[PDB]
Amino acid sequence: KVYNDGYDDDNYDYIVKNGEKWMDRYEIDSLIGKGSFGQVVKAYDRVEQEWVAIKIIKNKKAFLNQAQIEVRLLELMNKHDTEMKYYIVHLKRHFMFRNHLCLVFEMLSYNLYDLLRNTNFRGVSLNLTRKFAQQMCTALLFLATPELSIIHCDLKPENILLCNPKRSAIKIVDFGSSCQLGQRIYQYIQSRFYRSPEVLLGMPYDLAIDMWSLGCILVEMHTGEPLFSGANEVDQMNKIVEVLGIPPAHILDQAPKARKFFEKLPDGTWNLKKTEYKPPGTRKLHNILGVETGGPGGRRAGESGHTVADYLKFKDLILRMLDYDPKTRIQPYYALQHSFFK
Ligand SMILES: CN1C(=O)[C@H]2CCC[C@H]2N(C2CCCC2)c2nc(Nc3ccc(C(N)=O)cc3)ncc21
């Protein structure tokens, strides 16, 4: 008949009403987001006198406990980034309201997927891509702080938002899938397009998987399309192989799930299993980027900052971010000193 005395639905979510006023403070405007966790709502904070984004968790033990883990990591990051200069979203406070946990985040603008949708998935400039890349590398450097050692674990364009609609400033959002460095508990992780080869191969992983995802994201911001748009793990691995070639022998020998995508021969070398795809390493990033042909689809020809010299610096940085080996894959600190950021 009713769930939580008529405040909830069958999905254990709060029935958001327009114009409702919680706790003589938050004035609820409208629903701005939906998810597995629950819902996200735009509201005016009458005490602080500002708009805020409130994430309302489902009235259910599982999501509550997972959200408290998120609350712990957000509050941990906030005490190390008190001046808010490392581009992580700010959890302002949290409260319980009619059995729902409510996280109050700051109000931000469009996500980077909405930005790509406005271009009809043709992408943004190398200059705007540089400003996003600088910011994400700074954010990843902050996550590498040894007391934090946080893996976001689900970096993608929809989890990167702009601060203001008329500025380039960004903040990373959604630490629900995030964890700190540790022993391996989880294996099916990250969104598929931005999923590192070590995750796909069932190998050990650390903070380098976020640098993989970043590499995939920065190409997508410029071209407009995902770099590796795999419909499944096999297709995902084959689309990586097209660009980067077959992974090294020493990695595949140490991979529990190598046989899912590859086939060891009598001589000891690894080929692809036939499931169609270009041969290994023949869909070059050089040609995807259009280094010499005026950028993606020749659309940047004649634009300032879109020369062969400029494109090579971006190309080089990305191939270091998309390094197959996570132990020699570029780190936030060195990535920030790359020629591309001069
Ligand atoms: C009005 N608006 C939107 O129109 C779009 C912008 C792209 C994503 C939309 N969202 C939420 C959709 C559900 C999760 C983010 C928005 N998020 C926020 N802030 C926010 C930041 C972090 C989190 C979180 N999950 O940690 C939630 C909300 N502020 C504004 C906002």
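Chain A is numbered as in Swiss-Prot, which gives 134-408, 414-480 for the residues shown.
Header entry for method reads X-ray crystallography, 2.6 Å.
Note that Cβ sites are derived from N, Cα and C of the backbone, with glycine treated the same way.
Applying an 8 A CB threshold to same-chain residues 6+ apart, the list for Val173 (ATP binding site) reads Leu164, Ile165, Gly166, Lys167, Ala186, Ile187, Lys188, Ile189. Residues or ranges marked as ATP binding site in Swiss-Prot: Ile165, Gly166, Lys167, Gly168, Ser169, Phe170, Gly171, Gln172, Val173, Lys188, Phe238, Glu239, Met240, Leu241.
Note on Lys188 (mutagenesis position): other Cβ atoms within 10 Å of its Cβ, all shown chains, come to 24. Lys188 to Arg appears in Swiss-Prot as a published mutagenesis result, with the remark: Abolished protein kinase activity.
Feature annotation from Swiss-Prot assigns active site, proton acceptor to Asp287. Cβ neighbours within 10 Å of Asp287 (active site, proton acceptor), excluding its own Cβ and spanning all shown chains: 19.
One mutagenesis experiment named in Swiss-Prot is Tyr321 to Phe, and its note says Mildly reduces kinase activity. Does not abolish autophosphorylation on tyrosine residues. In the three-state DSSP classification, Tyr321 (mutagenesis position) falls within coil. Within 10 Å of the C-beta of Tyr321 (mutagenesis position) there are 9 other C-beta atoms, taking all protein chains into account.
Between the candidate binding-site residues, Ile165, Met240, the densest Cβ environment within 10 Å is the one around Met240. The two recorded residues, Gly171 (ATP binding site) and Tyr321 (mutagenesis position), show a Cα separation of 22 Å.
In the structure shown, across all protein chains, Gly171 is the one of the binding-site residues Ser169, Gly171, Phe238 with the greatest number of other Cβ atoms within 10 Å.
Spacing of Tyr321 (mutagenesis position) relative to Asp287 (active site, proton acceptor) is 11 Å (Cα to Cα, whole number).
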